[PDB]
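Participant: Below is one structure. I have some questions about it.
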Amino acid sequence: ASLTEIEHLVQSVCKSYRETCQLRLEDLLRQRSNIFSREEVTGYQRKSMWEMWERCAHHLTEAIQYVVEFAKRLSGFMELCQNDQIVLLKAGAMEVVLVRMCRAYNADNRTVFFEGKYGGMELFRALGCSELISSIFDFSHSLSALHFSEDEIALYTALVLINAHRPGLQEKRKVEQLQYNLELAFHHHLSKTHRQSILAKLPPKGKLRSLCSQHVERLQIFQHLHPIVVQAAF
Ligand SMILES: O=S(=O)(c1ccccc1)N(CC(F)(F)F)c1ccc(C(O)(C(F)(F)F)C(F)(F)F)cc1
């Protein structure tokens, strides 16, 4: 693989991102002054457990759709069999959503963009999963300190999806080669931007995994349905 091939894979991944990112970074940054008032917060805390889980599962569904669209536009992914695609999307898609959320997270006041405004942890009291909420906030806080650029996000989330160490893969050799090529791309682009320093600072791969799993566990506990099943409907 040549320099031109590597730079093209970079441009193709970043383009696929830019087209599927759902929320424009500029919009999210500008919306940072648009903070929920006490009464609105109280308005959310008073809502039913059932309602809050309905709202949250719906936003998650939408976000997963965009991430699935991202994946389909990564070179090679479509060329994999339906089984291997779904194997990669099963946990991978939701792991990507949780990384993407650091863009909608403001470290200065520890708030998150939710349904049009920024609000802190207390917004989600009705859900009755404070430790799950804490885990998201703390993961998003640690990622924000890295100041991910749009392209770093793009490249890093491609690697989250395209990973050969996932249960029950068939064309495992071919996913290893797709993972290899995107690793070259990510590394090349980091050196070019003198941003190699983030490599050691990236969240341990199994931290994002165990976070995703615990959230999926609790999501299904509220009688919903695994996100992979829902996504299959489209
Ligand atoms: O917009 S969300 O509802 C959101 C929740 C918490 C903080 C900010 C934003 N949504 C974000 C998404 F990007 F997916 F749209 C979201 C919904 C639900 C979750 C959950 O992790 C779970 F369990 F449903 F997967 C939880 F409900 F627990 F928070 C996480 C994020």
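Note that chain A is numbered according to Swiss-Prot, with residues 265-498 shown in order.
Every residue, even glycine, has its Cβ placed from backbone N, Cα and C.
Below are the features listed in Swiss-Prot for this protein:
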- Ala327 to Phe: Completely abolishes transcriptional activity (MUTAGEN)
- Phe378 to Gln: Completely abolishes transcriptional activity (MUTAGEN)
- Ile397 to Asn: Nearly abolishes transcriptional activity (MUTAGEN)
Participant: How long is the line from the C-alpha of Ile397 (mutagenesis position) to the C-alpha of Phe378 (mutagenesis position), rounded to the nearest angstrom?
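Facilitator: Their Cα atoms are separated by 13 Å.
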Participant: State the Cα to Cα distance, in Å, between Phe378 (mutagenesis position) and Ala327 (mutagenesis position), rounded to an integer.
Facilitator: 13
Participant: If you draw a 10 Å sphere on the Cβ of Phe378 (mutagenesis position), how many other Cβ atoms land inside?
Facilitator: 17
Participant: Looking only at Cβ atoms, how many others are within 10 Å of the one on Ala327 (mutagenesis position)?
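Facilitator: The answer is 20 other Cβ atoms.
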